[PDB]
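**Student:** Pasting a structure here, questions to come.
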Amino acid sequence: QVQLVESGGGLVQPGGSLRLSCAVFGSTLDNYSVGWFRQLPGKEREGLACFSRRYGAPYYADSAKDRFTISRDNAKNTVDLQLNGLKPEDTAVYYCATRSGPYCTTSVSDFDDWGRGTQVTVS
Amino acid sequence: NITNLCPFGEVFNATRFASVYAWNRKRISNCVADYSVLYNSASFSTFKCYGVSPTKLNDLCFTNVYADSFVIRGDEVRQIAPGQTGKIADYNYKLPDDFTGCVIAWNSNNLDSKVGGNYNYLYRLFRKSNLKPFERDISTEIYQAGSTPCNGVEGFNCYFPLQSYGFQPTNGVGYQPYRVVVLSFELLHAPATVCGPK
Ligand SMILES: *[C@@H]1O[C@H](CO)[C@@H](O)[C@H](O)[C@H]1NC(C)=O
């Protein structure tokens, strides 16, 4: 039932910022946590950041230091990932994922619902 | 069934531990945990539970267990509890008011302090706002303490936000390193995966 939609991907120029949003449809509970992952060409998925909806709490992985922000827009009701200084090396599939309860992690195997992923390509 | 022995050794006997601002978390699941054996596996200076009695843990089943670990100074262990305030609870690691779990700590002077000072363990000293519960902030943006904007450069009133503990062996115990492990016991409407021996 739960379906996840990523919004904001595609073709971007180096230097600008990227805003991806994650929209969650059909959740059976409101107490869940939203993770953002990327998958670079020829590598494993890696977690960037997670947001605990109950505690309103961002959780950053070591890899997301100083460029990524994760937040919630209570108007759009999305969990948003902002990447600030786009480089070509940022080119990847970005996914959002959910898990039940308020405990964030940035580990792939702790999440059970995924979006389809969205291609971000930096010019 | 679940049949693996919960891997507490992985977290309790890690030879390196995180700086508190960069606290680690491991989800534990799908395993059998013996919390009495754990308690008598070493000598903890602190073993304090919230929302559960320590004497019952082996009778309960949880959906998941999470283990957050890090090093702080002795005097700050009191800050790892719901409802506390101070530099650690405010800027580095914050428990929620509804926390359910155990806080476990022990004095790690023999391991974590170095003659003329271990400077590798850090804490966040300056921040524009207090953490939300279980927030993990690893940024290193220069903090503006005065009227003058920092432009990302250490300067007068512009401070690198992390300070090194510098643990030395001859410190008073207040100012000796403690290892900490916080075990959160989660219950969701879903099949239990972490049980006691019975
Ligand atoms: C590792 O931790 C376990 C408890 O989790 C303890 O029994 C064991 O003795 C520890 N390490 C050593 C040095 O054996």
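Swiss-Prot numbering applies to chain B: residues 331-528, in that order.
Cβ atoms are placed via backbone N, Cα and C, with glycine included.
These came from Swiss-Prot, pasted as-is:
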DOMAIN    B:334-527  domain 'BetaCoV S1-CTD'
VARIANT   B:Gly339 to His  In strain: Omicron/BA.2.75, Omicron/XBB.1.5, Omicron/EG.5.1
VARIANT   B:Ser373 to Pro  In strain: Omicron/BA.1, Omicron/BA.2, Omicron/BA.2.12.1, Omicron/BA.2.75, Omicron/BA.4, Omicron/BA.5, Omicron/BQ.1.1, Omicron/XBB.1.5, Omicron/EG.5.1
VARIANT   B:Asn440 to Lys  In strain: Omicron/BA.1, Omicron/BA.2, Omicron/BA.2.12.1, Omicron/BA.2.75, Omicron/BA.4, Omicron/BA.5, Omicron/BQ.1.1, Omicron/XBB.1.5, Omicron/EG.5.1
VARIANT   B:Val445 to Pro  In strain: Omicron/XBB.1.5, Omicron/EG.5.1
MUTAGEN   B:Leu452 to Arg  Increased resistance to neutralizing antibodies. Decreases HLA binding to NF9 epitope. Increased binding affinity to human ACE2
VARIANT   B:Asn460 to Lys  In strain: Omicron/BA.2.75, Omicron/BQ.1.1, Omicron/XBB.1.5, Omicron/EG.5.1
VARIANT   B:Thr478 to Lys  In strain: Delta/B.1.617.2, Omicron/BA.1, Omicron/BA.2, Omicron/BA.2.12.1, Omicron/BA.2.75, Omicron/BA.4, Omicron/BA.5, Omicron/BQ.1.1, Omicron/XBB.1.5, Omicron/EG.5.1
MUTAGEN   B:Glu484 to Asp  Increased replication in human TMEM106B overexpressing cells
MUTAGEN   B:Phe490 to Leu  Increased resistance to neutralizing antibodies and human covalescent sera neutralization
VARIANT   B:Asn501 to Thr  In strain: 19B/501T
**Student:** In whole Å, note down how far the CA of B:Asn501 (variant position) lies from the CA of B:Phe490 (mutagenesis position).
**Tutor:** 25
**Student:** Between the Cα atoms of B:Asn460 (variant position) and B:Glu484 (mutagenesis position), find the distance and write it as a whole number of Å.
**Tutor:** 22
**Student:** Among the recorded positions listed here (B:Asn440, B:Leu452, B:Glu484), which has the Cα closest to the Cα of B:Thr478 (variant position)?
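**Tutor:** Going through B:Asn440, B:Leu452, B:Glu484 one by one, the closest to B:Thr478 (variant position) is B:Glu484.
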**Student:** Which recorded positions from the set B:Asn440, B:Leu452, B:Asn460, B:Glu484 have a C-beta atom lying less than 6 Å away from ligand 1?
**Tutor:** none
**Student:** Spatially, which candidate from the recorded positions B:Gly339, B:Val445, B:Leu452, B:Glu484, B:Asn501 is nearest to B:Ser373 (variant position), comparing Cα atoms?
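**Tutor:** So, of the listed recorded positions, the one sitting closest to B:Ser373 (variant position) is B:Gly339.
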**Student:** Tell me, how many other CB atoms lie within 10 A of the CB of B:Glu484 (mutagenesis position), whichever protein chain they belong to?
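**Tutor:** Its Cβ has 10 other Cβ atoms within 10 Å.
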**Student:** Roughly how many Å lie between the Cα atoms of B:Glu484 (mutagenesis position) and B:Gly339 (variant position), rounded to a whole value?
**Tutor:** 40
**Student:** So, in DSSP terms, is B:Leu452 (mutagenesis position) helix, strand, or coil?
**Tutor:** strand
